[PDB]
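**Student:** Submitted below is the structure of interest, expressed as structure tokens.
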Amino acid sequence: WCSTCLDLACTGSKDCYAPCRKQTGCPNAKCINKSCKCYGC
């Protein structure tokens, strides 16, 4: 899990890549719904 994750509402998909990696294991995400949603992992 990423600790540096509060609300990255389109702070940058490439920015959320790291959090998403640290969250799911897969650094593939996009900011939608006002959140960086991961494509699953």
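The first residue you see is number 1, and the count goes up from there.
Header entry for method reads solution NMR.
For all residues, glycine too, the Cβ spot is worked out from N, Cα and C.
Take a look at what Swiss-Prot says about it:
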MUTAGEN   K30 to A (Swiss-Prot position 23)  1000-fold decrease in affinity for shaker B
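Tell me about the surroundings of these features in the structure.
**Tutor:** Under the three-state DSSP scheme, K30 (mutagenesis position) falls in the strand class.
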**Student:** Give the number of CB atoms, excluding that of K30 (mutagenesis position) itself, located within 10 Å of its CB.
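**Tutor:** A count of 15.
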